[PDB]
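Questions regarding the structure given below will be posed in turn.
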Amino acid sequence: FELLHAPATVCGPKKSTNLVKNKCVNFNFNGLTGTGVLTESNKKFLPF
Amino acid sequence: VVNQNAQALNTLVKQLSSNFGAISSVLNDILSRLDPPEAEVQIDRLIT
């Protein structure tokens, strides 16, 4: 098990969480970590 | 004057994404991937 100074991309399962809306929370979306409120949006994201 | 104030604010926000010689611009990544005895110098580079 190698840990360099680099992104750790071999992961044990960690996806069992429930999203909460309109509340200031610490979120981790597939490696993107941030703090804020999550709201429904009308942004038309492209599929990729 | 409105444009100059907006441009200064935009540049100041843009400078958050500048490494300033640190391993990464985002503080969370450098704190998470590096131990505090070594991460302190990178955090100092970002702080300064």
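In chain B, numbers come from Swiss-Prot; the residues present are 951-998, in order.
The header says electron microscopy, 4.9 Å.
Cβ coordinates are placed from backbone N, Cα and C, and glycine is handled just like the others.
Among the natural variants in Swiss-Prot, B:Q954 to H has the note: In strain: Omicron/BA.1, Omicron/BA.2, Omicron/BA.2.12.1, Omicron/BA.2.75, Omicron/BA.4, Omicron/BA.5, Omicron/BQ.1.1, Omicron/XBB.1.5, Omicron/EG.5.1. The residue drawn here is the original one. In Swiss-Prot, a natural variant is listed as B:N969 to K, annotated with the note In strain: Omicron/BA.1, Omicron/BA.2, Omicron/BA.2.12.1, Omicron/BA.2.75, Omicron/BA.4, Omicron/BA.5, Omicron/BQ.1.1, Omicron/XBB.1.5, Omicron/EG.5.1. Here Swiss-Prot notes a natural variant, B:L981 to F, with the remark: In strain: Omicron/BA.1. For B:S982 to A, Swiss-Prot lists a natural variant annotated as follows: In strain: Alpha/B.1.1.7.
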Around B:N969 (variant position), which residues of its chain at least 6 apart sit with Cβ under 8 Å of its Cβ?
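Within the chain, B:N969 (variant position) has Cβ neighbours under 8 Å at B:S975, B:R995, B:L996.
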Between B:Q954 (variant position) and B:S982 (variant position), what C-alpha distance do you get in Å?
37
Please give me the CB contact count at 10 A for B:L981 (variant position), counting all chains in the structure.
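Other Cβ atoms within 10 Å of B:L981 (variant position): 15.
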Would you mind listing, in sequence order, the residues at least six apart from B:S982 (variant position) in the same chain with a Cβ closer than 8 Å to its Cβ?
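Sequence-distant Cβ neighbours: none.
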Suppose we draw a 10 Å sphere around the Cβ of B:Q954 (variant position). How many other Cβ atoms does it contain, all chains included?
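A count of 8.
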